[PDB]
Amino acid sequence: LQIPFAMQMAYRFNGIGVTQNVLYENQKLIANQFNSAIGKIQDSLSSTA
Amino acid sequence: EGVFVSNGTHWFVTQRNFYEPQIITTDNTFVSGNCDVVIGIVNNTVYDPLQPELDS
Amino acid sequence: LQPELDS
Ligand SMILES: *[C@@H]1O[C@H](CO)[C@@H](O[C@@H]2O[C@H](CO)[C@@H](O)[C@H](O)[C@H]2NC(C)=O)[C@H](O)[C@H]1NC(C)=O
Ligand SMILES: *[C@@H]1O[C@H](CO)[C@@H](O[C@@H]2O[C@H](CO)[C@@H](O)[C@H](O)[C@H]2NC(C)=O)[C@H](O)[C@H]1NC(C)=O
Ligand SMILES: *[C@@H]1O[C@H](CO)[C@@H](O)[C@H](O)[C@H]1NC(C)=O
């Protein structure tokens, strides 16, 4: 079943007892944290065989 | 609990795993912040069940 | 409730 990805993450947050508005009121920040975290894993593999 | 959902002419709130439309109301929703913050928020009239009972 | 039932 298709779902908009931000609304999927709202249910992922709701599943850990954080009220779902906490995603939507911070979505820009949460995206920048996620993108930056992915960057560090690429660096770890690019260095640490 | 549900998702806001639309058939094109109307908006409803509906539980995730089985389609059932309900009128969007103060008693199936909750408030946070204001309209300037959220990405992709839309305009609709949320019902209040107390409002016709203002006789007292 | 009563802050509305002040009606
Ligand atoms: C969206 O759902 C609403 C509610 O079922 C539909 O509006 C109703 O349409 C019937 C005639 O088909 C009217 O007699 C009712 O009074 C309407 N109800 C309300 C709440 O206005 C609407 O037609 C649906 N639209 C689509 C595109 O499916
Ligand atoms: C949702 O409704 C608001 C009004 O409550 C709309 O805001 C107005 O939009 C016009 C056109 O851009 C502006 O000139 C007004 O200054 C706005 N008024 C206020 C009070 O903000 C808004 O456009 C609607 N949004 C959507 C996505 O439909
Ligand atoms: C959804 O995508 C369209 C272009 O496909 C864009 O115009 C619109 O602003 C987007 N809306 C949201 C809520 O992201």
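Quick note: numbers on chain B are straight from Swiss-Prot, i.e. 1092-1147, in order.
Looks like electron microscopy, 3.6 Å, at least that's what the header says.
Any Cβ shown, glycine's included, is placed from N, Cα and C.
Copied over from Swiss-Prot, here are the features:
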type	residues	note
VARIANT	B:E1092 to K	In strain: Theta/P.3
VARIANT	B:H1101 to Y	In strain: Theta/P.3
VARIANT	B:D1118 to H	In strain: Alpha/B.1.1.7
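The CA atom of B:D1118 (variant position) is located 11 Å away from the CA atom of B:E1092 (variant position). Neighbour density around each Cβ, counted as other Cβ atoms within 10 Å, peaks among the variant positions B:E1092, B:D1118 at B:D1118. For ligand 1, the nearby variant positions are B:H1101; that is, of B:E1092, B:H1101, B:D1118, these have a C-beta under 6 Å from one of its atoms.
The Cβ of B:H1101 (variant position) lies under 8 Å from the Cβ of B:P1112, each on the same chain and at least six residues away in sequence.
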